[PDB]
Amino acid sequence: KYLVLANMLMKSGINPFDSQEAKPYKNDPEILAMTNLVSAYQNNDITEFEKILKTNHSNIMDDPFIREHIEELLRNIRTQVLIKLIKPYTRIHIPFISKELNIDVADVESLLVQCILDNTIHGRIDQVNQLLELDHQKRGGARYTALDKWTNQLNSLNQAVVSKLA
Amino acid sequence: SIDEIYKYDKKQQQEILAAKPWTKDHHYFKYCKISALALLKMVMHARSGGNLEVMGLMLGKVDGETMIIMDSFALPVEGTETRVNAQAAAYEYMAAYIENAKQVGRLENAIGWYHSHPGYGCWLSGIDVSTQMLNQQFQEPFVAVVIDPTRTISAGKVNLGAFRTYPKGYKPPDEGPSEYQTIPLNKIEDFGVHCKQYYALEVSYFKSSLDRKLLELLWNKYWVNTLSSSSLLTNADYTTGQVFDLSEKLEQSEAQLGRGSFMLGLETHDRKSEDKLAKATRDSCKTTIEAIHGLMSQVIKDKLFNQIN
Amino acid sequence: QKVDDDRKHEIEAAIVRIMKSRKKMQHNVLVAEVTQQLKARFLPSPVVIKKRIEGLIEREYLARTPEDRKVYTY
Amino acid sequence: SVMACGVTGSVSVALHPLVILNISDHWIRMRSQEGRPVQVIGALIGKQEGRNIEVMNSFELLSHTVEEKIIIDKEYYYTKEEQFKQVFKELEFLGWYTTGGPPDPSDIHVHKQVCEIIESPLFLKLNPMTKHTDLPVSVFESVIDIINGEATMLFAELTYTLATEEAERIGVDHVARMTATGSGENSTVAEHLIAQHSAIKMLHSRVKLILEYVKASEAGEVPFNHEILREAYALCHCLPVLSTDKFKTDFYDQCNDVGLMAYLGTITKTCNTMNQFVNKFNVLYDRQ
Amino acid sequence: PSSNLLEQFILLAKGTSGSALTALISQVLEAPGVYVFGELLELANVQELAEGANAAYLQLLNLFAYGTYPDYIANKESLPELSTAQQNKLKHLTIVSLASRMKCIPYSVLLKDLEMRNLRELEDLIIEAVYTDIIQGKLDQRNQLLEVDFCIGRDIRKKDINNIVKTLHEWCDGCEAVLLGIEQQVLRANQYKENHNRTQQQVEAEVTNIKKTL
Amino acid sequence: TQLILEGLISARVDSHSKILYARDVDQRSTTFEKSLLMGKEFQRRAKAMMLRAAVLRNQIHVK
Amino acid sequence: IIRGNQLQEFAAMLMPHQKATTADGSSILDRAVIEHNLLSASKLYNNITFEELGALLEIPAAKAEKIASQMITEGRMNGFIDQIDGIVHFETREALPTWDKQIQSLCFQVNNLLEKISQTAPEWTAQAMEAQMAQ
Amino acid sequence: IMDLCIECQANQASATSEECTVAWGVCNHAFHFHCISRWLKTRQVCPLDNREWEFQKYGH
Ligand SMILES: [Zn+2]
Ligand SMILES: [Zn+2]
Ligand SMILES: [Zn+2]
């Protein structure tokens, strides 16, 4: 149970229950309940994951150690669902995300701020209109900047050379 | 005289091979002139390959500091890029091919070897360096040519290099501009290493009747839509790379000039700085003419088509 | 024979792992590092490792990027 | 007359630039070796799929002039045949090529010997001393006709095409880019706008043909050639094209960008000239 | 198979005619596939219908050859009543005429010229025309525009032959003007090269004169 | 306002509705503007150098 | 475009129901019909609004935006969505590719016309040869 | 276990007889050759056990 939670925490993208757990350690009653959690972790089923947490709380967060990490585990899965979902539809209203994530709007704003500050989101937030504007970066530039830097640097270089030689 | 280069003077070649001026200077050979025919054949063979390395032999001659490639032919060998002196497996074939070529009036002898680097640039790996070192141990005047058929297609510009090795123990002098190539992670590590190791031969080529036939026929039909956009320079990889190399060269020139102002009486530094500035200026200029010609063709054609009447 | 074969692939497991992106092995240069790594193990087997770096044909299907020394390998 | 009249092509012939490349190189070297433009003789190889013939490569043949007759060293040709087997299997012999103008009473002798070798050889003749803007390459086939009661072999011109792959295309496009420059640079924009001039001339010739056909139809011919004149009129109605604000904006954007690049290049040339002038002036009167 | 069906009716029109021909023409207007009606109009029996008493079908066929949907709405009394297939075919022809002039068609124009009320059926008609290989293009719904890349042509009343000749003459004159401009550029570039060579030879002569002086 | 004057915030203050709008200037427009400024400065310096050469060649100096 | 009457014949053929053991994923027929209708939409529609797209697919606009979102995520349909305006920008070939393709198609049609006149009217070829020899 | 991986998707498109097989470790676990290759570059601990994941087989 500790190992399965540990595998979740490292944001692992590999089924820990696959073969060593096999079935005696993959279908054991309380262990099977843990198998459903990592199964929801793979499918990013936030609604189903939270339902299992509340259904089996006598064996999910019963360990004080796990109870400490439930908040972080919820934060990670909500981030993963958010990151996966937000790929299309730039300029989305925040309340739509809150309804999809079944959480408060303030929590969505805090999670969005953390994701942007982690450079995982290429965009900003419009708090006045409750709006999330994402930079589509369709300009395809970043080369005119290099051209301008080259132009200015070498022209200042030429000016300095002419001034020194004269 | 456009066709003067096609004249073969056997006695003159024998005289040059007896003189061996390349033994007096390891930087003796500076230029590589390639006929249209040879280049075309090589590119075709490499592209038929597709992602596998192929190799062949080049027939030609020497003229002063210039190595001249007149023709080429594929070798039926395995282990290009993995076997040192892989060409050796085709020895018998090479002897017969050349014998039969002499029967039909191909007089030029072996001048080098070519091989392909599909999608990993144009350079000499440790194996290539061992092979060309052996090729410059028995047949000193040998030029190694490397072609990237994949990058030729993707860049719309021929990706070819001509190289010669240094003898074991011998160190290159101060100069070595080394144009950067986008070789893969470990391939680029080894590439920096071997660009420090060998020296490139200025590609020179020569416009001829072979070239005249090709340019005329392909442009007429394969460019019925002479459009093909008009700017294959739109890819910000070649022009941008030239711009960055220009910036680095002039920055180094300024760094040298600033330190040279304290030393009073160093003429060689002034000479080198002036030469570097001039070379940078000409490179930027030629880029500018290329861009201007592209825009001119674009403007004429698109104006005509869009708003003729 | 089994342990000799064990020696023959352990040198090849070590060679393609170490000369991957270490220093430079134009000829027989970096190979000394692998002999020092396997000095406390067994004999350096110079001839054996010298024909086995070129004999990297373990994939008969191949038809792809050839085994250019350690570049193709990991 | 060695040319058949009223005979149409029975097979389709596809030619590659490499074949023309081999012929041009063969003619140049023989001219250089023996003064006048000595006629060259070679062979054609490639792939044939039924009636579709694709000539991908060509090579040279050894020939000797005995009794004023060209005798081809078929033994050398056969020795070279297995030589090309060792490198390529998919390429099969298709015919032979030569250089010259109209067929002479020596190429028929050459062709009949090549016809002895294989089931059906192709005859190609290149004209290196041409003066027109058309391709001086023609493909002829072997036809048997009863002339004066005697079966005489004749040549029938084939409506061959010019087939090439993406590789060859890109390759020769950059060969033309490289000819745009050279050691003895005469002019560059001259060649560029001459190429555009040739393209515009080709389009203008097509337009002239269309206009002449329309005028003839107005006078005689078919009063209405159906889909043809319909599509011609539609294309003449698409001649204005009609650009939007966005296309004009993008065109002006590209023009301004590359014009700024040209201004930067001119500035670089001017500052190099200024540096040379300053270096010369510092020697003319100045010291230190 | 529209062309084969068109040719068969052409062969039949060379013989049987009259009310059967008018019904046959109505079947042409109802059978999908036929997008060119010029070949039918040039049959001699269509000219026999001109002096014939019946003219509603001929005026119907004449409008499909040259007129558009708005003209058909004006002539709802002199033309035989169409079917759903005939109306759609004429609407496609009208869209062809609109797409021929402007390559971008706003949705406002589509709803106006075609008596289109519901925008949903407008999309259905547009996709139906494209999928029958009539018009090639792209639809912009944010700007409510119809960008047409390619479309089929239409018929000619032999009075547009003069316009075609004028357009071809204008194209030829423009091509000749561009050719003359290119030749003038040849001359200017050659003159600039000659001036550069003159400067170079002047410099060489000056250098040689100074060398002889010393 | 002090941070914008110093920098590293890249913003514009809209005092009407009191909303801080971030500034995302087009790279190309600034590049063209400063390139034109560089060209003007280069022409001015070329004029200065030509005048210097003229006065040095003609030996013009205050005695 | 696939409408709703082709469903009956295909569904019966599949497995007297749907090919597997039923589908129940809004029917694998309609899931592919919607998927194809989005491809057919991607071929033409530069951009599309939620309501108009949904009516084209005969599904609610909320369903249309989600499946279009799914296809973009999987890479099977290029484009992006704007939720404020409720419009999905499928595809637009900027300005240069569209112009180049139009010019190429025009040249190809000109060549086809020339070939058709040469083949169907060899007399035109003779007249053209005579005219080019005269001038 | 077979039928390609996430880094390869389809059978064709420059596979050359599908140079992507199943690899077996000393711990008797099985995965795709490319999947563990991406695993072995970052970590090296065989995510199903704590064996070091030696290489005992190639293909099935
Ligand atoms: Zn190599
Ligand atoms: Zn795979
Ligand atoms: Zn394992």
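Using Swiss-Prot numbers, chain H covers 49-108, in order.
The way this entry was determined, per its header, is electron microscopy, 6.7 Å.
Cβ atoms are placed via backbone N, Cα and C, with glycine included.
Every protein chain considered, the tally of other Cβ atoms within 10 Å of the Cβ of H:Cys53 (mutagenesis position) stands at 14. One mutagenesis experiment catalogued in Swiss-Prot, H:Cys53 to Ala, is accompanied by this note: Strong reduction in ligase activity; when associated with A-56.
In the three-state DSSP scheme, H:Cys53 (mutagenesis position) is classed as coil. According to Swiss-Prot, the Zn(2+) 2 binding site annotation covers H:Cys53, H:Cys56, H:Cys68, H:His82.
One entry in Swiss-Prot concerns the mutagenesis experiment H:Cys56 to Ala. Its note says: Strong reduction in ligase activity; when associated with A-53.
According to Swiss-Prot, the experimentally introduced change H:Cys75 to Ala is described as follows: Strong reduction in ligase activity; when associated with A-77. H:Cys75 (mutagenesis position) carries neither a helix nor a strand DSSP state and counts as coil.
Look at Swiss-Prot and you will find H:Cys75, H:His77, H:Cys94, H:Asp97 tagged as Zn(2+) 3 binding site, backed by experimental evidence.
Quoted from Swiss-Prot for the published mutagenesis H:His77 to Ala: Strong reduction in ligase activity; when associated with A-75. If you take the C-beta of H:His77 (mutagenesis position) and look for same-chain residues 6 or more apart in sequence within under 8 angstroms, you find H:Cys94, H:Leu96, H:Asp97, H:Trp101.
Counting only same-chain residues at least 6 apart in sequence, none has a Cβ under 8 Å from the Cβ of H:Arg91 (mutagenesis position). Record note (Swiss-Prot), mutagenesis H:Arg91 to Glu: Impairs UBE2R2 activation by neddylated Cul2-RING(FEM1C) complex. The unchanged residue is displayed.
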For the recorded positions H:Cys56, H:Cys68, H:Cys75, H:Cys94, the largest set of other C-beta atoms within 10 Å encircles the C-beta of H:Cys94
May I ask which residues of the same chain, at least 6 positions away in sequence, place their Cβ under 8 angstroms from the Cβ of H:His82 (Zn(2+) 2 binding site)?
-> H:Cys53, H:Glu55, H:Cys56, H:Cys68
Which recorded positions, if any, among H:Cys53, H:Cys75, H:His77, H:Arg91, H:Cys94, H:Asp97 have a Cβ under 6 Å from ligand 2, given in order along the chain?
-> H:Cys53
In the same chain, which residues outside the set H:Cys53, H:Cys56, H:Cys68, H:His82 have their CB within 8 A of the centroid of the CB atoms that define the Zn(2+) 2 site?
-> H:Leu52, H:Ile54, H:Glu55, H:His80, H:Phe81, H:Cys83
Quick one: of the recorded positions H:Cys53, H:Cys56, H:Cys68, H:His82, H:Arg91, flag those whose CB is under 6 Å from ligand 3, and say none if nothing qualifies.
-> none
So for H:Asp97 (Zn(2+) 3 binding site), how many other CB atoms are inside 10 Å of its CB?
-> 15
